[PDB]
Amino acid sequence: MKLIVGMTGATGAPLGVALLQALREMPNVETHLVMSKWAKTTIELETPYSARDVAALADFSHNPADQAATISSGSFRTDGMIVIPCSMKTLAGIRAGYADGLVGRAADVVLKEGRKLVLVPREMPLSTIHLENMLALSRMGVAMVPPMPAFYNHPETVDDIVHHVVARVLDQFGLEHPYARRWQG
Amino acid sequence: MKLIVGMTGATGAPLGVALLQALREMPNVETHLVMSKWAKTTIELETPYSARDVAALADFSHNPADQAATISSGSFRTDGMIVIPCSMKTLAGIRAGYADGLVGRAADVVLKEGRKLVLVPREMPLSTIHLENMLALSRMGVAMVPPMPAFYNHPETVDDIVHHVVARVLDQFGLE
Amino acid sequence: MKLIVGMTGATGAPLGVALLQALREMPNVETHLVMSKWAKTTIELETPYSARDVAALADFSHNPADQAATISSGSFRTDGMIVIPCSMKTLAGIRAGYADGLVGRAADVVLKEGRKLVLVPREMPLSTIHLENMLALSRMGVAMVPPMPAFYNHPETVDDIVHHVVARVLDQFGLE
Amino acid sequence: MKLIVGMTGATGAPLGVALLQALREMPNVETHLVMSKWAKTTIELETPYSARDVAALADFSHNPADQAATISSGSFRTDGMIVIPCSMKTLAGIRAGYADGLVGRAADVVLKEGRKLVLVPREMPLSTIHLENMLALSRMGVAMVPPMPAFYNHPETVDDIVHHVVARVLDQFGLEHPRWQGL
Amino acid sequence: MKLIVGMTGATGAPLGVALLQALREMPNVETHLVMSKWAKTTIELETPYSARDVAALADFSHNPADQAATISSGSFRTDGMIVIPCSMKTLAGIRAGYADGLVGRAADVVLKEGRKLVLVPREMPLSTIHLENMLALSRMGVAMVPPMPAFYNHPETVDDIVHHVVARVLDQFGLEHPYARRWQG
Amino acid sequence: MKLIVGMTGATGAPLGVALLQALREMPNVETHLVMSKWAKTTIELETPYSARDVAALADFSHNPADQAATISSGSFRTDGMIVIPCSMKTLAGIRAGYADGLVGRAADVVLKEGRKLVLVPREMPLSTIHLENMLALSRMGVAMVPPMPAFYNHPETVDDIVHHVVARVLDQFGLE
Amino acid sequence: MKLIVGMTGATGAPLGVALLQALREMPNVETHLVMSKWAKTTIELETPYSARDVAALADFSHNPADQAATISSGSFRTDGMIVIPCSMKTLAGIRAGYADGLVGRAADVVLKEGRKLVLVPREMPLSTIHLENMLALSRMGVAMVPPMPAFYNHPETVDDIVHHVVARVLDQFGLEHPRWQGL
Amino acid sequence: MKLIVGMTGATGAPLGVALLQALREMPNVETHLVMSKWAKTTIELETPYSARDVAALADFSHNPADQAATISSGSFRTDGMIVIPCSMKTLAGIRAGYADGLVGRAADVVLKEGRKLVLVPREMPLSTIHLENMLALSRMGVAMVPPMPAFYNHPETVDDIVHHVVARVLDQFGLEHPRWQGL
Amino acid sequence: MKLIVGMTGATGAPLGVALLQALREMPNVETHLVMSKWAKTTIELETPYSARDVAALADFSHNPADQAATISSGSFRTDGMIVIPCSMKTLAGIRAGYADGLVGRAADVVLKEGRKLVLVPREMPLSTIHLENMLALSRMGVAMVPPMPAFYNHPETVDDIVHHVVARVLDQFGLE
Ligand SMILES: Cc1cc2nc3c(=O)[nH]c(=O)nc-3n(C[C@H](O)[C@H](O)[C@H](O)COP(=O)(O)O)c2cc1C
Ligand SMILES: Cc1cc2nc3c(=O)[nH]c(=O)nc-3n(C[C@H](O)[C@H](O)[C@H](O)COP(=O)(O)O)c2cc1C
Ligand SMILES: Cc1cc2nc3c(=O)[nH]c(=O)nc-3n(C[C@H](O)[C@H](O)[C@H](O)COP(=O)(O)O)c2cc1C
Ligand SMILES: Cc1cc2nc3c(=O)[nH]c(=O)nc-3n(C[C@H](O)[C@H](O)[C@H](O)COP(=O)(O)O)c2cc1C
Ligand SMILES: Cc1cc2nc3c(=O)[nH]c(=O)nc-3n(C[C@H](O)[C@H](O)[C@H](O)COP(=O)(O)O)c2cc1C
Ligand SMILES: Cc1cc2nc3c(=O)[nH]c(=O)nc-3n(C[C@H](O)[C@H](O)[C@H](O)COP(=O)(O)O)c2cc1C
Ligand SMILES: Cc1cc2nc3c(=O)[nH]c(=O)nc-3n(C[C@H](O)[C@H](O)[C@H](O)COP(=O)(O)O)c2cc1C
Ligand SMILES: Cc1cc2nc3c(=O)[nH]c(=O)nc-3n(C[C@H](O)[C@H](O)[C@H](O)COP(=O)(O)O)c2cc1C
Ligand SMILES: Cc1cc2nc3c(=O)[nH]c(=O)nc-3n(C[C@H](O)[C@H](O)[C@H](O)COP(=O)(O)O)c2cc1C
């Protein structure tokens, strides 16, 4: 299983780091990371990790301006892509198909190859434009997994919420997060 | 100021309790609470409070089946409504106009009177139907304020995230 | 009052410079300027001023690449935004939501927060694409105030036409 | 070349007058003028000219209520039409196809024959209805040429703006008015 | 507060007269009336007032063919417009934007300036065209306030129904009709 | 039977005159004629008749400006309406609902009451706008019976073509 | 000039024949004819001519089933196409893009190359499906020219109507057939 | 004739080079080239030529970031534009109207002036977003000319395919490159 | 594996012949060929082969008129279908659902059963109609794999271009 992990400059960099950490604990999974310029800023602000620390969580890390990277090619097989978190700018770019950098190009390629795209859109409030773009991509089979907190499993800390979101994102690829707190009835 | 607060059976009952607690501190605000049947289950499961405790946080607590409540009529003036959290079922009913209980009727009335409606939709993932319904209501000027965690202010506890969302919902009505 | 003034590389930088001069005559208004890269080219070709001169007309002048500026945050309260003049490319980015820089990000934020956005779109002719984008934004309550000459008040000079457009743009925020 | 020129009651009668003057200097262009009722009001308020003065600038002048004029039939060949300036009411009538007078009829005819219609829409602000109407006609190949002032060529007077607008309108028919290059 | 009051040739002229009467009793409110040709006919048929009697209820009255009236200009500030009753022809004109007379022009101007437009559409049955036009304008924020009778407050006379409609129309401008019979529970 | 016959200023007044002559041969049919201003021009250019002659072919001839005529009321029962011929402008007014005169008002009323409307649209070529308007009305059950020549029955004269169109128009109301 | 002329099984074979005769009088126009199967039936029933007679009126006559004809490729340059008259079935095939025979293929080719397609649609009444199909092609710049009789020029015979229709069809290609003025 | 030629970072730089060479053989055609950043990468990887070599094939070469170039204004008359090959990113930018660089701007200008835009879209497979974008521009009269190989004329080399594509692109402007007939 | 391979009369019969040759090198794949009437013309003009030669490349070759063939039944399990090359007319028939022959019927069945359909659409230029039909089918999950030349791997011959297209078509079914 080869997964692309795009990270983007929406607040919620801890979500990306945690997903990358959980992926690192699965040996059957090769990860290709692309951090946008603004994701690097957000990682540094919101987590104790640097961008290089996060890059080291992945098997491969590609430059966001590098349209000649492996994952820019359709013939280079992957099982899909997660953008976490996904900003409104990146969301809008993917919907329009304006593949100006590698996050956008890798996403455009994933879609043309029929591979799974999972977005973790984060913004509040959501406007009509945000919702239009989300719907357009949803109709195409793109999974929309905003980081909405669950309270039924009695979370206490931010980590509790992050890990639940990560588990529910991973569900999209039939992957089992080993600390998921699921509904029992 | 008169505000309708709808509570609904989406996970996130602490979101609604906290908004009610904040509003309680504002004497200038008259609150009209409508807890759905499933919001009572979610409150009692996810909070240390009972439905009756939450009811006591509001100036009025209308029965979710009472289509004869003051707020069911457009002639009764309010400043608008918040549904927090808002389930996909309730969202869908509002979009369709299928006003079969008081949460749905109050919302339909708010919309027909040109009053402010603010929804706190909570579901994950969001499907095509959810997004269709959300989009259609957004085009009508309904505020969509999902409980999206912000990390730029370095939250530590669930209370931190809850506090942030409530502050932003309050913002929709110029409240601090 | 807090107003964001975006300047964009459409011909008509004198419209933007004149608006900022008129705002500087109002001591109660805090102005946040964002000049695009091409707006600087246009200012220097069409006005007596340099980019620095125009920057000095506003309380703040943010870098058009700086997505961390105050006005990129929703929680930072403003009374809205004017893009004057507004090129088709900027208009297109806003309609699409492709918030690549601060003009785009500030606009996207103004819209999500339900604040007032006023665009001064300048292009001739207007293509199908231009009108599509204008129509979509208009349905959302975005004011479209193109710099259309009025001849009923018998203008004589360019300044007369400029002044009239500015006053009507100002009029959107109930200003004289 | 045969061109229909419609004038309409939006502010900007000076734009229509200057177009007719520019077309008057071109011998192998036959102009057919239709001034709307409210255009006469706008001409007289905004220019030093009377209605008859403006009518004299064109080869033919047709009554706005005359649905039996030459230009109201598609069998009468022309090279197209300019409405300058074009009010929101006239723009809406054309979009709807409600051809109540000659301006609407001629425009409707130009469209059905597949000839070139150029509109000079003027209103501010532009509402949702305005934009909807403009977009629907744009999709049909109707040129939308609002009188948007250019500043890159350093205008000083109203005339500078008016003549530039006229030049860019004329461009639609490949006609040269007596521009951007490098920087 | 400056309000434009358009009247139109749908049955229901008593609704217009009553709204104008109620407005006359509010000194903070300047009214600009435009009666269509057919409204004049309807006023004379349905009320004991003449058109001039109704004109005298307003602070200003403009000619329906007068595209040069104050209210035809956007720069002339008003707080909005009510068309009461609003015929299907007038409704259709406003939706198409075919601003052929002053009722239509003043309405078109109100919409371009972002001011409040309140329509009191009256026709029965409603056809697909009526409904299309009503919806198009509704999506733009135009208030659709058809004169539908309420029976919960136990009306007895036509006046009872007229005054309730008028009160509910006035609600659109935050104005208080002093004889409103509101729902008490 | 009560039928409204609208005449409109499209070329093809002989189609309208012939329809009225054929109806006058049916003693059970009460005809309500409304000739538009331009229909009078067309009748006088294309037929041997004057406006008065054509008016005398029907039981009633209402003034095209008279919005108070019997047929302007829905409660006044009719079996429907034919517009023959129907110009694009009249077709456009009906589709838009801009019922400025009696032809338009009578049509708008026929539609709201669910009565049968038959249009004989005449124009060549048919533009996008014309087809839009025709399609919209067609979706509502409005019959579109343009005066299309049939050559299978070997016509020789204009009257043969005219007669065939009239019979097929008549056929809409199960008439011979 | 190279023009494709398609004929189709709507009533109005006399319209197609008269178009070919008018084009035959024009030396610098090369006509390519495609008669549909049902058009041959309509020609023989409605005219004094046989199928071969009509084929002789054109420079080239292609089999309606021949998808290998010159006109079935976009590399073979023409100035466009007229389908006269055009049945609802053929109109629907073109709209759908279901280019089963040469009439549909040539029309599909004309469209993809951005050349001028003119249709002479004939049916009565017109249904919702007819109008939908006509509208969709109209939006793409396809001229819709139904054979609508004009009466203002005082016709007496069927020929008068036929020749006027032909003249107005030819107008689409700027060709003059051997009209409205004033009143 | 004045033609804008845009080159873009889709595979198929040989297609753009061959178009410029073919246009170079035509004296009364003035070509304005705009190579995108990624097009230079594609040229160098896929051809024996450098960026400067290709720029020398055109009369004018404009920087892709230069929004002040002659071709960025509608007052500067051209006969239209070819983007060859056209990436999905550039195709999407044009459709959206997001005219961030000169390729997008010139294309946006060509469209607003009603001049002819021809795109040579290349990607495989084509996604829903690609097709949506292509369709929206097609509706506006933008020619969509993907580099689809023909086999009926029996090609042997890559050059055979390239030159046929070029010929069919040129067809859009009525230019003859130095085809199907019968069977 | 069971694969349906439709061949259609677009130029590019060498693409279809090459695909069938590549499949014949895979012993686990049962191929069901349907050559259209015009595909036979194209094969004989563009390849060294006759229709019989191409038929012999597949396990089954069904008559393009035979709506009773095995693959016309949904209950007959397959892994999907490739149309290579796919003309605009065939593409149009599939999008419309006008399943007049076996290529159309087999495709309509593949879609109703939720099996994979891969079209190799070949035409230049692509008109509005072509793109409409392609877009509609694409929204349903139909893969659009037009024979687009790739120059990054430095091809020299027609066979190089052909081979690359085939491998990417194959790639849709996870084949080499
Ligand atoms: C600290 C901070 C927080 C931000 N949070 C969000 C957010 O949650 N949602 C969003 O759409 N953009 C957010 N942005 C704005 C984006 O970072 C900006 O639009 C940027 O251009 C995104 O580019 P990228 O998607 O390529 O990373 C934030 C920016 C800053 C600096
Ligand atoms: C503990 C629990 C959590 C739930 N969370 C959600 C949720 O997050 N989003 C949602 O749409 N529905 C959620 N539901 C399901 C809704 O309660 C259910 O659709 C119900 O019909 C909603 O009715 P109501 O909106 O009137 O309260 C949840 C149910 C349970 C019991
Ligand atoms: C002098 C000159 C005049 C221009 N005028 C316009 C114009 O009026 N409308 C427009 O959309 N673009 C115009 N542009 C092109 C834009 O500058 C270009 O699209 C640029 O990318 C806009 O970027 P921005 O919106 O961030 O400023 C002009 C460019 C130049 C230099
Ligand atoms: C002097 C004055 C200025 C006007 N300016 C405009 C204008 O700028 N745009 C517009 O749409 N209408 C404008 N109008 C209103 C129109 O004249 C009015 O809608 C009229 O019905 C148009 O009719 P017409 O298009 O047949 O001329 C103006 C009216 C007056 C008297
Ligand atoms: C007495 C009478 C009652 C009418 N009632 C209505 C009605 O309720 N609804 C409607 O749309 N038109 C009604 N009309 C028809 C309109 O008056 C007619 O369409 C007229 O053209 C409207 O023009 P106006 O809107 O400019 O006044 C009525 C007409 C008459 C004479
Ligand atoms: C002799 C002549 C022939 C006309 N023929 C047509 C026609 O066939 N189709 C059309 O839409 N308008 C035609 N018109 C133009 C209309 O008469 C014009 O649009 C008029 O405003 C229609 O108004 P009415 O529908 O109320 O009669 C013709 C006009 C003249 C005088
Ligand atoms: C003599 C007769 C008259 C016909 N007239 C028409 C007609 O007016 N309009 C139409 O759409 N079809 C008409 N048809 C039916 C068509 O001929 C039939 O749909 C046929 O399949 C058309 O095929 P084609 O377009 O390939 O010629 C007529 C058929 C017959 C035999
Ligand atoms: C050699 C290689 C081949 C590429 N081929 C294509 C292609 O076939 N189609 C496409 O849309 N993008 C292709 N790309 C990706 C684009 O180059 C990338 O999206 C870039 O941002 C396009 O920018 P531009 O249109 O300004 O040149 C390719 C990239 C590389 C490095
Ligand atoms: C040699 C030649 C090449 C053709 N090339 C194409 C083409 O590339 N695209 C297309 O849509 N049709 C093409 N056709 C036309 C089709 O063969 C025609 O539309 C036929 O009806 C298709 O039917 P089918 O899809 O059942 O094979 C070509 C025809 C000939 C004979």
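The first residue you see is number 1, and the count goes up from there.
From the backbone N, Cα and C atoms, a Cβ is placed for every residue, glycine too.
Listed in Swiss-Prot:
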type: BINDING; residues: I:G9, I:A10, I:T11, I:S36, I:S87, I:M88, I:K89, I:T90, I:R122; note: FMN binding site
type: VARIANT; residues: I:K37 to T; note: In strain: DEC 1a
type: VARIANT; residues: I:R52 to H; note: In strain: DEC 1a
type: VARIANT; residues: I:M124 to T; note: In strain: DEC 1a
(request) Express the distance between the Cα positions of I:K89 (FMN binding site) and I:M124 (variant position) as a whole number of Å. (result) 14
(request) Spatially speaking, which of the variant positions I:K37, I:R52, I:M124 is closest to I:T11 (FMN binding site)? Use C-alpha to C-alpha, please. (result) I:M124
(message) Using a Cβ cut-off of under 8 Å to chain H, which of the recorded positions I:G9, I:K37, I:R52, I:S87, I:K89 qualify?
(response) none
(message) Beyond the listed site residues I:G9, I:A10, I:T11, I:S36, I:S87, I:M88, I:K89, I:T90, I:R122, identify every same-chain residue whose Cβ lies within 8 Å of the center of their Cβ atoms for the FMN site.
(response) I:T8, I:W38, I:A39, I:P85, I:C86, I:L91, I:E123
(message) Out of I:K37, I:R52, I:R122, which of these recorded positions shows the lowest number of other CB atoms within 10 Å of its CB?
(response) I:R52
(request) Look at each of the binding-site residues, I:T11, I:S87, and point out the one with the fewest other Cβ atoms around it within 10 Å. (result) I:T11
(request) In whole Å, could you give the widest CA to CA gap in the FMN site formed by I:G9, I:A10, I:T11, I:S36, I:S87, I:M88, I:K89, I:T90, I:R122? (result) 15
(request) Anything from the recorded positions I:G9, I:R52, I:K89 with its Cβ under 6 A from ligand 9? List those in sequence order. (result) I:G9, I:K89
(request) Based on DSSP, name the secondary structure state of I:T11 (FMN binding site): helix, strand or coil. (result) coil
(message) Measuring Cα to Cα, how many Å separate I:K37 (variant position) from I:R52 (variant position)?
(response) 13
(request) Give the three-state DSSP assignment (helix, strand or coil) for I:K37 (variant position). (result) helix
(request) Could you find out if DSSP has I:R52 (variant position) as helix, strand or coil? (result) helix
(message) Using a 10 Å radius around its CB, how many other CB atoms surround I:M124 (variant position)?
(response) 23
(request) To the nearest whole angstrom, state the Cα distance for the pair I:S87 (FMN binding site) and I:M124 (variant position). (result) 11
(message) Can you filter I:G9, I:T11, I:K37, I:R52, I:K89, I:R122 (the recorded positions) down to those whose Cβ is less than 8 Å from some Cβ in chain G?
(response) I:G9, I:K89
(message) So if I measure Cβ to Cβ from I:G9 (FMN binding site) and keep only same-chain residues at least 6 apart in sequence, which ones fall under 8 Å?
(response) I:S36, I:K37, I:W38, I:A39, I:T41, I:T42, I:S87
(message) Just to verify a number: CA distance, I:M124 (variant position) to I:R52 (variant position), in angstrom, no decimals.
(response) 29
(request) Round to a whole number and give the Cα-to-Cα distance in Å for the pair I:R52 (variant position) and I:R122 (FMN binding site). (result) 24
(message) Under DSSP, is I:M124 (variant position) part of a helix or a strand, or is it coil?
(response) coil
(request) Quick one: give me the count of other CB atoms within 10 A of the CB of I:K89 (FMN binding site). (result) 25
